[PDB]
Structure formats: C-alpha cells, structure tokens
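S.K.: Here you go, one structure.
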Amino acid sequence: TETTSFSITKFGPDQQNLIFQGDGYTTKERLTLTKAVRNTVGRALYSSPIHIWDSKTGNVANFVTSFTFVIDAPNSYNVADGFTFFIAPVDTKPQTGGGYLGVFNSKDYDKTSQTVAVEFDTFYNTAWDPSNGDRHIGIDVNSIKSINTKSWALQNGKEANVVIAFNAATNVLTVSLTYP
Amino acid sequence: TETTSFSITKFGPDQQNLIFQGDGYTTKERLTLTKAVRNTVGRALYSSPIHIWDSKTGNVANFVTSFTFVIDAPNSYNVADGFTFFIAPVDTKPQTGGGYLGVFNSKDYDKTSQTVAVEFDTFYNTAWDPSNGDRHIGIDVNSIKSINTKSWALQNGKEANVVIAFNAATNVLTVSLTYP
Amino acid sequence: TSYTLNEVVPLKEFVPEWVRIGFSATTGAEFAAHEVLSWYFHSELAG
Amino acid sequence: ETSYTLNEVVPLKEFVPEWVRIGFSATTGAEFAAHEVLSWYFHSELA
Ligand SMILES: CO[C@H]1O[C@H](CO)[C@@H](O)[C@H](O)[C@@H]1O
Ligand SMILES: CO[C@H]1O[C@H](CO)[C@@H](O)[C@H](O)[C@@H]1O
Ligand SMILES: [Ca+2]
Ligand SMILES: [Ca+2]
Ligand SMILES: [Mn+2]
Ligand SMILES: [Mn+2]
C-alpha cells in the first residue's frame, strides 16, 4: 500500500514543495497561476510523483483533492481562458496556451498526451466547446474537447470550493464545485 | 498550516517518489541501502522538500515517522557500519562512508552541515563512539559524534520497528526501537 | 450554489503508473487573474 | 517486547533550513552487513 497526502492552507513566498511553470508563482498567500494579462500560462505541480496504478498487481488508486480558487476578471464578459486540475506524466511541461489551457495541444484525441484534466472553462472556443457557448466544467482525456461538460455560471471574484474524487472500484471521477 | 504525509508499506522496483543516492535501490519489496558488501554507501530521500519551520512566523513543525528495518550480517561479531534516518538541506548529497554513515564528514561540529541524524550504529569507531564499545542509537546534530546515545543489542536478521517523533511545543525528539 | 459532474474514466488506460498532479491556467486575447487559495490531496493505492 | 527509547531536546529551527529533505543512509566499510528498510510512514504538520 502507498499513500501520498498533503495540504496547503496558505501559500508562502517560497513554496518549495511545488514545481512552478510559466508564470505561476505565490504571492499574497495565494498561488497565482496567471495575472490579468493577455496570452499567459501558469502551472504548479506537486513535487512528489504519485503512484496512480500499478502494472504488476493491476490495482488502481482512489484519490481525493479539494481546493478553493478565485477567477478575477474585469467584467464578467471579458474573461478567458480558464483553470485546470490535471494528472499527467512525471515530466510534464506547459503545452499550448490560450483555449487549450496549457495542458493539451489538439481537439484530436492524442494517446501520447496521457493527461486527463478537469477544466473550469470560461471562454467558448467554437471549434471544440459546447455549442451553447456557456462556461462549463468538463472532464478532458487526451484532448481539449471534453468527454462531458456541465454548464457553470462564473461568479466573478467569488471563491469556489471544489472537490474532485476518483474511486478505482467504479472508475468514477466526481467533480463538485460550490459557491458558498 | 501545511502538512506532508506518505506511507510505503511495501517498496516496488519502480519507486519514483524516492531519490536514490550512492548504491541504494529497491528490490524484492524492500528498500536496500547496502548489500552485505564492503565499502558502500547507499541513501534514499523522499522526493518532496518538507517545510520544517518558518521564518516568517517562527513556527516549527510537529512530525512523526515510523519504519521497520533489518540489519543482516555474516554473524553478530563482524557487523558494520550502521543506519541513519536524517533531516538535511534540500540539495543534500552522500558524505563520507564507513563510520561517518554517509551523512557527516567529521567528529568536529560544523554548523555548515545543517544535518541532524538519528543513527543505529553497529560498529565502534574509537575516535567518537561511546567508549564502552556498545552498539547504540544516537542523535547527531552536525557531527558524527552523537549528543546523546543509548545502548542497543542488535538481534541480527530480525526486523526492528522504529518510531521517531518531534514535538514542536517542547522541541523534544523521541526515538524508540522495538523488536517483537 | 453547486455544480456536479460524474463520469466513468478508467485512468489506467490513459495515464502512466507514476504521475505528477497540478493546476494550470491561461489567458489569450482575453484574460482574468486565476488564483488558488488552499489545496488538500490524498491518494491511496493498495499493494 | 524488547525496546530502547532515547529522548533529547533538539531545537531544530537552530540547526536545519526551513525546507529540508528527509531520508535514510547506511554504509559499510572494512566490515559489512545488509541494511534494508521494509516500510516507511511519515506525517508532519506546520501551523
Ligand atoms: C481568440 O483566440 C485567442 O484568445 C482566446 C481567448 O483568450 C483563446 O482561446 C485563443 O486560444 C487565442 O488566445
Ligand atoms: C577499519 O576502518 C574501516 O572500516 C570500519 C568498519 O566498517 C569503518 O567504520 C571505518 O570508517 C573504515 O572504513
Ligand atoms: Ca475555451
Ligand atoms: Ca560507529
Ligand atoms: Mn471546454
Ligand atoms: Mn555512533
């Protein structure tokens, strides 16, 4: 049996147990993935690799993560691109920016990506997002094109609490976002 | 509040959350630091840095660790050198082997070391070890010459369960080794 | 106000045995600040 | 049921950096033995 667990309630200026990529850095005891500026990417990864499944036993891990985040846009119409929680190879590096959320490169299923992300998408990219143009929560596996989506109404500058859980026995990934 | 936790109840051949140094490696469900071979040094580090105290607030962390280990020697007479659990700078590298146990380089105090180790020493090095010649548990801070030691009788080839706990309220480090 | 989504995703078919987890956010022609305030994680894998 | 305990006051904040790595080492020299760790559990909390 293997477990990895951690919690960070307040981010310090030098949070050495995280790998920062792009413009991600910590400030005012928050992890700032992007500032309100055009064309940026910011990522932050937990430093330890996590053992999610094992080929010699075939067992697969359960996991739970919860975090609070804020999207702070000028007005609730001028806002893009969104935020992701992702699971990727140990060597992951920023991929395409903009509507691909720094995590994928195509709307075409790419088996070499081997990353799944839960996105909180604020900008409608016509080529792959739900036709209705809404903001949404979606589950992505190997492409920016979600396998499934739920419309979500952004509350600008409001903190959202999210829990994401995966249970190996049922292979069910559960996403929950609440604005309190 | 920041928390870091993990357990590895059984080590597999691909243990990517450990950093291996010198000749330490993982095999047959075991982490092996040394084989029963002359002149070697093996170390394994957890991959995540852990925040042990904070200068902004002056708080220091409480932590507890448990592990079980085996020393297997040709016979009970010719046994050397020992085993350590240590805490050290993030960029720590193997120091002198043999009696220095891979973590220190001198019996002289050196604050540049910034390493504290709990050692389970099986060989008596006359220059710094207890003059009674006993195998001993010791607490080392910045030198291989322990600031306190306790005599221990090695049961060769038997597993020992160790618990090390630090209490930040009192700054006391407690070590207990138990054979069944 | 809550939003929930559940899906069956057999992770074993998609991600390597060892992974790093994390957060990502971007802006493009349009922008917003994206910030995380706290984060708890726990995984457990039987052996 | 054979045990050995050692207690000692060690103000870690004076000796070690704020951020550390933890781990195990073992050595042999002109004499030797196999040194193996079978399991490891750790938990820290910093307020
Ligand atoms: C209009 O296209 C650009 O801006 C949008 C919105 O930020 C991103 O999705 C996109 O990939 C480009 O950056
Ligand atoms: C004889 O001295 C050598 O061997 C002993 C026992 O292994 C070590 O303690 C010491 O550092 C030297 O390497
Ligand atoms: Ca989009
Ligand atoms: Ca010795
Ligand atoms: Mn989308
Ligand atoms: Mn000693």
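When the header is checked for method, it gives X-ray crystallography, 2.0 Å.
Cβ coordinates are placed from backbone N, Cα and C, and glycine is handled just like the others.
So Swiss-Prot lists these for the protein:
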type    : residues                       : note
BINDING : A:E119, A:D121, A:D129, A:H136 : Mn(2+) binding site
BINDING : A:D121, A:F123, A:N125, A:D129 : Ca(2+) binding site
VARIANT : A:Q16 to P                     : In beta-2
VARIANT : A:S66 to A                     : In beta-2
VARIANT : A:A168 to G                    : In beta-2
S.K.: Which recorded positions of A:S66, A:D121, A:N125 contact ligand 3 in the sense of C-beta under 6 Å?
M.R.: A:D121, A:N125
S.K.: Taking the center of the Cβ atoms of A:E119, A:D121, A:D129, A:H136 at the recorded Mn(2+) site, which other residues in this chain have a Cβ no more than 8 Å from that point?
M.R.: A:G82, A:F120, A:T122, A:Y124, A:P130, A:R135, A:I137, A:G138, A:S146, A:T149
S.K.: Just checking the recorded positions A:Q16, A:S66, A:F123: which sit within 10 A of A:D129 (Mn(2+) binding site), CA to CA?
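M.R.: Candidates kept after distance check: A:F123.
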S.K.: Could you tell me which of the recorded positions A:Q16, A:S66, A:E119, A:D121, A:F123 sit with their CB under 8 A from some CB of chain B, listed in sequence order (or 'none')?
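M.R.: Listed in sequence order, the recorded positions near chain B are A:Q16.
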S.K.: Might you list, by sequence position, any residue in that chain lying six or more from A:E119 (Mn(2+) binding site) with a Cβ less than 8 Å away from its Cβ?
M.R.: A:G82, A:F83, A:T84, A:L101, A:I137, A:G138, A:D140, A:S146
S.K.: Using C-alpha positions only, work out which of the recorded positions A:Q16, A:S66, A:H136 is nearest to A:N125 (Ca(2+) binding site).
M.R.: A:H136
S.K.: I need the neighbours of the Ca(2+) site defined by A:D121, A:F123, A:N125, A:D129. Which other residues of that chain put their C-beta within 8 angstroms of the C-beta centroid, in sequence order?
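M.R.: Counting only non-site residues, the set is A:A80, A:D81, A:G82, A:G99, A:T122, A:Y124, A:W128, A:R135, A:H136.
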S.K.: Go through the recorded positions A:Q16, A:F123, A:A168 one by one and keep only those whose Cβ is less than 8 Å from a Cβ of chain D; report them in sequence order, or 'none'.
M.R.: A:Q16
S.K.: Taking Cα atoms as reference points, which of the variant positions A:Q16, A:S66, A:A168 is nearest to A:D121 (Mn(2+) binding site)?
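M.R.: Nearest candidate: A:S66.
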S.K.: Round to the nearest Å and give the CA-to-CA distance linking A:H136 (Mn(2+) binding site) with A:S66 (variant position).
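M.R.: With distance taken Cα to Cα, A:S66 (variant position) is 18 Å from A:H136 (Mn(2+) binding site).
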S.K.: Looking at the recorded positions A:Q16, A:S66, A:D121, A:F123, A:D129, A:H136, which ones have a CB within reach of chain C, meaning under 8 Å Cβ to CB?
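M.R.: Listed recorded positions meeting the cut-off: A:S66, A:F123.
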S.K.: With an 8 Å cut-off on Cβ-Cβ distance and a minimum sequence separation of at least 6, pull the same-chain contacts of A:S66 (variant position), or say none.
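M.R.: Long-range Cβ contacts: A:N161, A:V162, A:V163, A:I164.
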S.K.: Sequence gap of 6 or more, Cβ distance under 8 Å: name the residues on the same chain that satisfy this around A:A168 (variant position), in order along the sequence.
M.R.: A:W53, A:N59, A:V60, A:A61, A:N62
S.K.: So what sits near A:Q16 (variant position) in its own chain, CB-to-CB under 8 Å and at least six residues off in sequence?
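M.R.: In sequence order, A:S47 meet the Cβ cut-off.
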S.K.: For A:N125 (Ca(2+) binding site), just count the other CB atoms lying within 10 A of its CB, please.
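M.R.: The answer is 16.
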S.K.: How many other Cβ atoms are found within 10 Å of the Cβ atom of A:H136 (Mn(2+) binding site), counting all protein chains shown?
M.R.: 23
